[PDB]
Amino acid sequence: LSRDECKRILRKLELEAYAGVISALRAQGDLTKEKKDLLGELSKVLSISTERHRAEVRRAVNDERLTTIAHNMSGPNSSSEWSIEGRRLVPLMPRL
Amino acid sequence: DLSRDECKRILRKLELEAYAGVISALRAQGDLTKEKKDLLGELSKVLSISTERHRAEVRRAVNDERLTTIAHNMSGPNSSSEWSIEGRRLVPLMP
(Lines of atoms letter the chains of each structure in order from A and count residues from 1; the text may use other names and numbers.)
(Lines give C-alpha, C1' and ligand atoms only; values in the text may rest on other atoms or scores of the structure.)
Protein backbone atom coordinates (compact mmCIF):
# COMPACT_ATOMS: atom_id res chain seq x y z
CA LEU A 1 0.00 0.00 0.00
CA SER A 2 1.19 3.51 -0.90
CA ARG A 3 1.51 6.36 1.62
CA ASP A 4 -1.68 8.10 0.53
CA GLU A 5 -3.57 4.82 0.52
CA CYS A 6 -2.52 4.05 4.07
CA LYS A 7 -3.59 7.55 5.21
CA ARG A 8 -6.91 7.26 3.37
CA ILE A 9 -7.84 3.84 4.74
CA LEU A 10 -6.77 4.84 8.26
CA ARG A 11 -8.81 8.02 8.15
CA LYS A 12 -11.84 6.14 6.89
CA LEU A 13 -11.36 3.58 9.69
CA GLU A 14 -11.23 6.40 12.26
CA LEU A 15 -14.38 8.11 10.96
CA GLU A 16 -16.20 4.77 10.81
CA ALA A 17 -15.05 3.86 14.31
CA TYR A 18 -16.45 7.08 15.80
CA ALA A 19 -19.76 6.76 13.94
CA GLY A 20 -20.15 3.14 15.13
CA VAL A 21 -19.71 4.17 18.77
CA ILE A 22 -22.17 7.05 18.50
CA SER A 23 -24.66 4.61 16.98
CA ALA A 24 -24.22 2.09 19.80
CA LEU A 25 -24.53 4.61 22.65
CA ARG A 26 -27.47 6.37 20.98
CA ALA A 27 -29.29 3.06 20.67
CA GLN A 28 -28.75 2.26 24.39
CA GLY A 29 -30.49 5.38 25.61
CA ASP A 30 -29.76 9.07 26.22
CA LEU A 31 -26.34 10.65 26.66
CA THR A 32 -24.92 10.48 30.18
CA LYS A 33 -21.90 12.24 31.64
CA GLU A 34 -20.01 8.95 31.59
CA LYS A 35 -20.68 8.56 27.89
CA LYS A 36 -19.93 12.14 27.04
CA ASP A 37 -16.53 11.82 28.77
CA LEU A 38 -15.79 8.63 26.93
CA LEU A 39 -16.74 10.28 23.64
CA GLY A 40 -14.45 13.19 24.42
CA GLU A 41 -11.53 10.80 24.87
CA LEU A 42 -12.49 8.84 21.77
CA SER A 43 -12.76 11.92 19.51
CA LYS A 44 -9.32 12.99 20.78
CA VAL A 45 -7.63 9.71 19.93
CA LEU A 46 -9.38 9.39 16.54
CA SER A 47 -8.90 13.07 15.56
CA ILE A 48 -12.62 13.82 15.27
CA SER A 49 -13.52 17.53 15.32
CA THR A 50 -16.29 18.90 17.52
CA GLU A 51 -18.27 19.80 14.35
CA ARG A 52 -17.97 16.25 13.03
CA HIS A 53 -18.93 14.94 16.45
CA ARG A 54 -22.09 17.06 16.42
CA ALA A 55 -22.91 15.91 12.92
CA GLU A 56 -22.70 12.22 13.93
CA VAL A 57 -24.90 12.97 16.95
CA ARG A 58 -27.70 14.63 14.88
CA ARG A 59 -27.50 11.90 12.20
CA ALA A 60 -27.81 9.33 14.96
CA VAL A 61 -30.65 11.07 16.76
CA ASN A 62 -32.44 11.43 13.38
CA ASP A 63 -31.93 7.72 12.66
CA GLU A 64 -35.47 6.36 12.99
CA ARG A 65 -34.21 2.81 13.51
CA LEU A 66 -31.76 3.76 16.28
CA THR A 67 -34.60 5.79 17.79
CA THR A 68 -36.96 2.82 17.62
CA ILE A 69 -34.21 0.77 19.32
CA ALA A 70 -33.73 3.33 22.11
CA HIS A 71 -37.52 3.63 22.35
CA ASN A 72 -37.74 -0.10 23.23
CA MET A 73 -34.54 -0.47 25.25
CA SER A 74 -34.89 2.53 27.57
CA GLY A 75 -38.02 4.55 26.79
CA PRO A 76 -39.72 7.15 24.51
CA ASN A 77 -37.89 10.20 25.77
CA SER A 78 -34.30 9.00 25.71
CA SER A 79 -32.96 11.41 23.10
CA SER A 80 -33.30 14.62 25.15
CA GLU A 81 -29.59 15.28 25.90
CA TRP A 82 -28.45 13.89 22.54
CA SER A 83 -30.62 16.38 20.62
CA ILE A 84 -29.09 19.35 22.42
CA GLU A 85 -25.58 17.89 22.30
CA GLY A 86 -25.80 17.83 18.53
CA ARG A 87 -27.18 21.35 17.97
CA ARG A 88 -25.39 23.04 15.07
CA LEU A 89 -23.09 25.99 15.76
CA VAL A 90 -24.06 29.62 15.22
CA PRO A 91 -23.91 30.25 11.42
CA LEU A 92 -20.89 32.45 10.62
CA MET A 93 -20.98 33.87 7.08
CA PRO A 94 -19.50 32.36 3.89
CA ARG A 95 -15.80 31.97 4.22
CA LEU A 96 -15.00 32.75 7.77
CA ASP B 1 -42.34 -1.90 13.81
CA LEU B 2 -39.76 -4.03 15.27
CA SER B 3 -40.15 -6.10 18.38
CA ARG B 4 -38.29 -5.49 21.63
CA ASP B 5 -36.34 -8.72 21.15
CA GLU B 6 -35.09 -7.73 17.67
CA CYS B 7 -34.13 -4.31 19.06
CA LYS B 8 -32.06 -6.03 21.72
CA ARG B 9 -30.23 -8.05 19.09
CA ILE B 10 -29.62 -5.07 16.84
CA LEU B 11 -28.32 -3.19 19.86
CA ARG B 12 -25.99 -6.08 20.72
CA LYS B 13 -24.73 -6.13 17.15
CA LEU B 14 -24.10 -2.35 17.22
CA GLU B 15 -22.16 -2.69 20.49
CA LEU B 16 -19.96 -5.45 19.03
CA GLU B 17 -19.35 -3.68 15.71
CA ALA B 18 -18.53 -0.42 17.54
CA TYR B 19 -15.86 -2.04 19.67
CA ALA B 20 -14.44 -3.86 16.62
CA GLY B 21 -14.27 -0.69 14.56
CA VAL B 22 -12.27 1.05 17.31
CA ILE B 23 -9.88 -1.89 17.75
CA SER B 24 -9.32 -1.82 14.00
CA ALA B 25 -8.70 1.93 13.84
CA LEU B 26 -6.36 2.00 16.83
CA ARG B 27 -4.39 -0.95 15.48
CA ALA B 28 -3.78 0.79 12.13
CA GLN B 29 -2.45 3.78 14.02
CA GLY B 30 0.35 1.80 15.65
CA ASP B 31 1.00 -0.13 18.84
CA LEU B 32 -1.46 0.12 21.72
CA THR B 33 -0.48 2.97 24.06
CA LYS B 34 -1.39 3.18 27.76
CA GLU B 35 -3.80 5.98 26.88
CA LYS B 36 -5.35 3.73 24.25
CA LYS B 37 -5.59 0.73 26.53
CA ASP B 38 -7.49 2.76 29.17
CA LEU B 39 -9.85 3.99 26.47
CA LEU B 40 -10.57 0.41 25.43
CA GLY B 41 -11.33 -0.58 29.05
CA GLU B 42 -13.89 2.20 29.35
CA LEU B 43 -15.29 1.29 25.93
CA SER B 44 -15.68 -2.32 26.98
CA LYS B 45 -17.55 -1.24 30.13
CA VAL B 46 -20.05 0.94 28.28
CA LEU B 47 -20.45 -1.53 25.41
CA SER B 48 -20.43 -4.52 27.79
CA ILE B 49 -17.54 -6.27 26.07
CA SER B 50 -16.25 -9.51 27.61
CA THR B 51 -12.53 -10.26 27.97
CA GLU B 52 -12.99 -13.04 25.45
CA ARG B 53 -14.47 -10.56 22.92
CA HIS B 54 -11.57 -8.19 23.47
CA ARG B 55 -9.03 -10.94 22.82
CA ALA B 56 -10.71 -12.11 19.63
CA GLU B 57 -10.84 -8.58 18.20
CA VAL B 58 -7.21 -7.86 19.10
CA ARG B 59 -6.05 -11.23 17.74
CA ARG B 60 -7.98 -10.50 14.54
CA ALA B 61 -6.55 -7.00 14.25
CA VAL B 62 -2.96 -7.73 15.14
CA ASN B 63 -3.02 -10.58 12.59
CA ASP B 64 -4.74 -8.50 9.88
CA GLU B 65 -2.33 -7.80 6.99
CA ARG B 66 -4.00 -4.56 5.90
CA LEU B 67 -4.21 -3.00 9.36
CA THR B 68 -0.61 -4.04 10.11
CA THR B 69 0.71 -2.57 6.85
CA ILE B 70 -0.99 0.75 7.76
CA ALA B 71 0.58 0.61 11.24
CA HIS B 72 4.09 0.09 9.87
CA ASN B 73 3.63 2.99 7.41
CA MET B 74 2.26 5.11 10.24
CA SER B 75 4.65 4.32 13.07
CA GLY B 76 7.50 1.93 12.36
CA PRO B 77 8.19 -1.88 12.43
CA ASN B 78 7.57 -2.59 16.12
CA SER B 79 3.86 -1.78 16.36
CA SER B 80 2.54 -5.07 17.74
CA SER B 81 4.31 -5.70 21.03
CA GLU B 82 1.55 -4.36 23.23
CA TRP B 83 -1.23 -5.64 20.95
CA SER B 84 0.33 -9.12 21.20
CA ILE B 85 0.24 -9.12 24.98
CA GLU B 86 -3.33 -7.84 24.94
CA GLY B 87 -4.26 -10.75 22.72
CA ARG B 88 -3.18 -13.01 25.56
CA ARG B 89 -5.18 -11.23 28.27
CA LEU B 90 -7.27 -13.32 30.76
CA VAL B 91 -8.08 -10.76 33.49
CA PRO B 92 -10.51 -7.86 33.06
CA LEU B 93 -9.21 -4.85 31.17
CA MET B 94 -11.10 -2.62 33.58
CA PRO B 95 -11.54 1.05 32.75
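Following Swiss-Prot, chain A residues are numbered 11-106, in order.
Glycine too: its Cβ is placed from the backbone N, Cα and C atoms.
Per Swiss-Prot, domain 'ENT' is recorded for A:16-100, and the stated evidence type is sequence analysis.
Here the residue is the original one, while Swiss-Prot reports the published mutagenesis A:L106 to A with the comment Abolishes interaction with ZMYND11. In the three-state DSSP classification, A:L106 (mutagenesis position) falls within coil. When other Cβ atoms within 10 Å of the Cβ of A:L106 (mutagenesis position) are tallied across all protein chains shown, the result is 4.
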The domain 'ENT' (A:16-100), counted residue by residue under DSSP: helix, strand, coil: 66 helix, 0 strand, 19 coil
